[PDB]
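Accompanying notes for the structure given below.
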Amino acid sequence: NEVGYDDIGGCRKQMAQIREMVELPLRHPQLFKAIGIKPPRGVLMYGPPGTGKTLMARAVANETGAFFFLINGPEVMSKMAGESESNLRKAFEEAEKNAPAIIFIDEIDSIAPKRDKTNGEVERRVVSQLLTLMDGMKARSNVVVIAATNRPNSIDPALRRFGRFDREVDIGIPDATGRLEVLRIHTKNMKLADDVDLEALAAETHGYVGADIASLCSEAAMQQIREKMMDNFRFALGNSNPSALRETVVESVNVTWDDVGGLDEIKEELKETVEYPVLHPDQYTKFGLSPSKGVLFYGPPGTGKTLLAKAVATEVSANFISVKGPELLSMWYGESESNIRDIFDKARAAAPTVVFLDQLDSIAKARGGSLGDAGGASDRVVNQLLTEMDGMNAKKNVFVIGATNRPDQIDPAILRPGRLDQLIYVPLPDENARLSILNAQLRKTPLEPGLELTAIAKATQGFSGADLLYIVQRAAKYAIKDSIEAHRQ
Amino acid sequence: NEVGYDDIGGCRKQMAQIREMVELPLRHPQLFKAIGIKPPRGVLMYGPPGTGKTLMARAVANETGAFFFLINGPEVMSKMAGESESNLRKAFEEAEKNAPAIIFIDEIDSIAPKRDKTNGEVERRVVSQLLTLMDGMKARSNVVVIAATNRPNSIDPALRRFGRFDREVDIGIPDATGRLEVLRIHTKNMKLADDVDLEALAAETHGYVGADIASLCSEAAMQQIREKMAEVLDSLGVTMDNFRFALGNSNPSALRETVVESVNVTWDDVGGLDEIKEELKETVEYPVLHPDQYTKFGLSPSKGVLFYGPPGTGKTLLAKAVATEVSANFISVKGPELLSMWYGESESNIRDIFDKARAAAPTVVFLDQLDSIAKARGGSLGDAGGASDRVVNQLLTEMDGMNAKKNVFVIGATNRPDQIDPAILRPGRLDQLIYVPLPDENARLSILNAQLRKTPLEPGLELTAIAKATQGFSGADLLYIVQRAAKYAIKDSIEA
Amino acid sequence: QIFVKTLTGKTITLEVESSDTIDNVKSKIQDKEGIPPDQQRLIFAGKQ
Ligand SMILES: Nc1ncnc2c1ncn2[C@@H]1O[C@H](COP(=O)(O)OP(=O)(O)OP(=O)(O)O)[C@@H](O)[C@H]1O
Ligand SMILES: Nc1ncnc2c1ncn2[C@@H]1O[C@H](COP(=O)(O)OP(=O)(O)OP(=O)(O)O)[C@@H](O)[C@H]1O
Ligand SMILES: Nc1ncnc2c1ncn2[C@@H]1O[C@H](COP(=O)(O)OP(=O)(O)OP(=O)(O)O)[C@@H](O)[C@H]1O
Ligand SMILES: Nc1ncnc2c1ncn2[C@@H]1O[C@H](COP(=O)(O)OP(=O)(O)O)[C@@H](O)[C@H]1O
């Protein structure tokens, strides 16, 4: 209804640069007269839908007192191509009559798609009306247009050229302190007790979009109502599903660097490559090239390869692209080299972001001039791998990890400084690393301190760490049976 | 003529979830909902077609005395854009002036389909007005919109936000205790009946929804009139074999699609294999019977059990009794059933069942005969071996990449246990090394308790004499000594 | 280990916009449209 500036946070660094983009040309239009140039007209926002894209425009509208015009995306484009061009003509004419005014539109990708091979849509007569309407009207008129969309790369490139939509903001998912701020906002009216937490409740979410905070609060409040005929927040996480459900942004395992033990020749050797350019890049611009992207992990089965995959992904709280081994789906002949490229461009958009792969080295088997071969896959997708891995940029500093279990079939062209070069053998856990791994896994178990795991490390000499995970699982599965035969009598 | 209070069997254990979102805004808004929590208005009823929602929404309006509405999906949206908007706008302003009111909407999938390939923009016009009108009713409007559909994943994810649609209730297929009230409703209108209880007939009709049961009482009543042609109403008392005639020409609702129901097999139908039974009572039953025990220690139980032995024992046939005890679904896939015909046409057909394995939970998946995939790690170095290296890493990464908190389990039973892949015998995927040989020679008399029970001479010492004769007799060959009864005893006893 | 690729093609529409049958217009003329407030319309009599 009547929202203000203090209702949302997280994007406060972007909220400050928005307040100089839509409020400064409206409240002080004479400042651009002194500098000579015209004030900007179009600023667009993007990101995941449900971070408050529609609530952000209504917050800055009520905090300025200006006119607030709204044209919906999938509403005015569903007409029969004749009333949409007059609705946009009525939109700019009414905003000029009652200046100062803002114009907020949402879902502009439904209005402005891209031109592709699947022609047959209308795709015209509406966006071209917006082109000839927006390039004028700059005769020091107090009007601005604000666009909003979900996918920022499905928009037509003619809009983001100059003078129509030139400034962009990236309101994404908040950090651990960002979800902590919106947790205090959405719980200002619920009479909670002193047993609830705020920092631990924000840190246990780690992937929750801001729309989920209103739903997770109402689910825990409804459970407290039902028990009349307040730690029900953990009950709400077990019942409700988090948003961005089946995407590549999964975070449900919250294993940190404390829960994984040993391998100190890998923990400090992963701190050297993927946390140094993403935190201190001032020394990397004068000491050669910045990024150390590729890193290889090889060893015995169950040596702890993917146990450290999500651990580094939650230390800097960046995104984690979990691509499996046979993800080259290969439905035809040409898309198998194309479905690996858009996930690399997505890593450049959400940079920095760790990418994972598994056993995709197949140029040693792609010999020249033979008969036994596939129809275009596993012999030409390595030719795409020889040109899409070193596609770097100084403004992104991405990094890609790689875990395998066979270091004998490494390609002679993939063991190169332009490719994944830093190969590190992941060894067996010795008698000192056996205690550091297993004690961090039974931290959740309310065990007795009489049983020390030094006898387990003396009984396990050539055992892997995953085999030691079966021992604490068997000790917990019989502690369940010890707890089953405790309440029945 | 209107519906009663409940009037539908097999839903009273879940009818309170739909009911409790109705009276609590109106019967107590002072001490229960004046804390600062807005009332949720959007529910979502779904399930198989024939569970009776359309009515269930009529039952809550009769039980509370609220005003009822009727809006069909493809009916109002098939009109013009201005015509469907005027019927939508006049329905919500009518529901405001007679609070409490219930606005029933059916077939959401026809109005809001998925946007992966459904091109064109004629569907997004009407669904934008539904989310618009669901906002400005915050204060005292006692309205609860009921959205009726079939599949929850076919609905758009934009409808499932805060305040728009929150409750996803699912009325399921009732059991024999649930469908007995459905048979009790459609037989009290009958004049007479037999001296046989309806639970004896409803025991075999397990996967039969309660829309078909409303027809089977009428499907056997007309044959009673056809059998003759109180003077003509004495034939109206139905018999127990006319239900078997109605079951003889029955059209099962589970037969109209793939059969994913739970069979009625138990543990008393087999003899022996008790060391496997005590091990298979802890892996998949203890998370689903006592869900709070493993969360105290913070360690989820092991997901995956592996069997290996001769093809004579019941290692692939007793796995159905594991899931059906706690009423879980059973999905049996075979190793040399789906393969890579073209190129890469198997990895997409492996992860296509993992999403529905956790949506309709509890389900299990039964991988069988892994001698076509788990044999090739470093032995086969041909062109088929290069394709073998591409198909085995799909299931190897899916064993630890699956959601282990949605009670999904893998059960394996594979011959030739020497050449198994070493990355599948690791803990977490298949760690229960349970050898399944032929059953013991003293536990072979208890196999024959299921198929035959009636014998006027009562044997059992000659059957154990040939069982104790040699150890080479299989667990299925001695089951066939009573399968040949139609060639031994039933053949020379029906000539009368 | 092979593929099948095929494209498609469409034809959009043509229209005529034919309407206004003559029997609807003859009923459209003989009606009223309303008169402000005091704009009576009168009667008259004569020819005894
Ligand atoms: N700072 C915040 N960050 C995230 N969510 C917020 C914040 N403040 C409030 N919210 C909640 O999130 C919701 C905002 O969602 P919004 O209305 O933007 O939907 P949307 O799908 O993003 O909009 P659109 O339809 O334009 O995509 C509000 O209902 C509000 O309760
Ligand atoms: N530091 C460690 N050393 C040994 N084992 C570990 C360590 N940390 C975790 N583990 C255990 O090992 C398992 C890691 O298995 P993962 O599949 O990630 O690697 P892997 O066993 O080498 O598999 P693969 O051989 O396919 O790479 C986890 O389930 C975990 O319990
Ligand atoms: N408790 C019950 N469970 C299942 N079926 C019932 C029950 N009580 C009655 N029935 C029978 O099942 C039918 C209910 O089907 P219904 O009218 O809901 O069709 P539907 O396809 O579910 O509705 P919709 O068209 O909204 O999907 C009734 O005709 C009734 O005879
Ligand atoms: N305990 C048992 N004793 C003898 N035969 C059995 C037993 N359990 C199952 N069978 C028979 O075996 C079949 C199911 O298992 P089976 O087909 O032998 O699996 P597999 O061939 O993989 O060992 C059934 O058709 C059943 O007749």
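Note that chain B carries Swiss-Prot numbering, so the residues on display, from first to last, are 209-437, 449-715.
Structure method, as recorded: electron microscopy, 3.9 Å.
Placed from the backbone N, Cα and C atoms, the Cβ positions cover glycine too.
If you check Swiss-Prot, you get these features:
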- B:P257, B:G258, B:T259, B:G260, B:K261, B:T262, B:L263, B:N358, B:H394: ATP 1 binding site (BINDING)
- B:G531, B:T532, B:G533, B:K534, B:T535, B:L536: ATP 2 binding site (BINDING)
- B:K261 to T: Probable loss of ATP binding. Complete loss of catalytic activity (MUTAGEN)
- B:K261 to A: Moderate reduction in growth rate (MUTAGEN)
- B:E315 to A: Moderate reduction in growth rate (MUTAGEN)
- B:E315 to D: Severe loss of catalytic activity without affecting cooperativity between the 2 ATP-binding regions. Slight reduction in growth rate (MUTAGEN)
- B:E315 to Q: Severe loss of catalytic activity and cooperativity between the 2 ATP-binding regions. Lethal. Restores cell growth; when associated with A-358; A-369; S-471; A-471 or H-475 (MUTAGEN)
- B:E315 to N: Severe reduction in growth rate (MUTAGEN)
- B:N358 to A: Slight reduction in growth rate. Restores cell growth; when associated with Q-315 (MUTAGEN)
- B:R369 to A: No effect on growth rate. Restores cell growth; when associated with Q-315 (MUTAGEN)
- B:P471 to A or S: Restores cell growth; when associated with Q-315 (MUTAGEN)
- B:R475 to H: Restores cell growth; when associated with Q-315 (MUTAGEN)
- B:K534 to A or T: Severe loss of catalytic activity. Lethal (MUTAGEN)
Here's one to test understanding: among the binding-site residues B:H394, B:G531, B:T532, whose C-alpha is closest in space to the C-alpha of B:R475 (mutagenesis position)?
B:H394
Cβ-based proximity (under 8 Å) of the recorded positions B:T259, B:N358, B:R369, B:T535, B:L536 to chain A, or none:
B:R369
Based on DSSP, name the secondary structure state of B:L263 (ATP 1 binding site): helix, strand or coil.
helix
Comparing the mutagenesis positions B:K261, B:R369, which residue's C-beta has the most other C-beta atoms within 10 angstroms in this structure?
B:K261
Taking ligand 3 as the reference, state which of the recorded positions B:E315, B:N358, B:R369, B:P471, B:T532, B:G533 have a Cβ closer than 6 Å to one of its atoms.
none
Secondary structure at B:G531 (ATP 2 binding site) (DSSP, helix/strand/coil)?
coil
List those of the recorded positions B:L263, B:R369, B:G533, B:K534, B:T535, B:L536 whose Cβ lies under 6 Å from any atom of ligand 4, in sequence order, or write none if there are none.
B:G533, B:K534, B:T535, B:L536
Nearest of the recorded positions (B:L263, B:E315, B:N358, B:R369, B:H394) to B:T532 (ATP 2 binding site) - Cα to Cα:
B:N358
How many Å lie between the Cα of B:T259 (ATP 1 binding site) and the Cα of B:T535 (ATP 2 binding site)?
33
Out of B:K261, B:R369, B:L536, the recorded positions in the record, which is closest to B:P471 (mutagenesis position) when you go by Cα distance?
B:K261
Do any residues at least six apart in sequence from B:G531 (ATP 2 binding site), in the same chain, have a Cβ closer than 8 Å to its Cβ, and if so which, in order?
B:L657, B:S693, B:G694, B:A695, B:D696
B:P257 (ATP 1 binding site) versus B:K534 (mutagenesis position) - Cα distance in angstrom:
36
Hey, which of the recorded positions B:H394, B:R475 is the loneliest by Cβ count within 10 Å?
B:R475
Of the recorded positions B:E315, B:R369, B:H394, B:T535, B:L536, which sits closest to B:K261 (mutagenesis position) by Cα distance?
B:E315
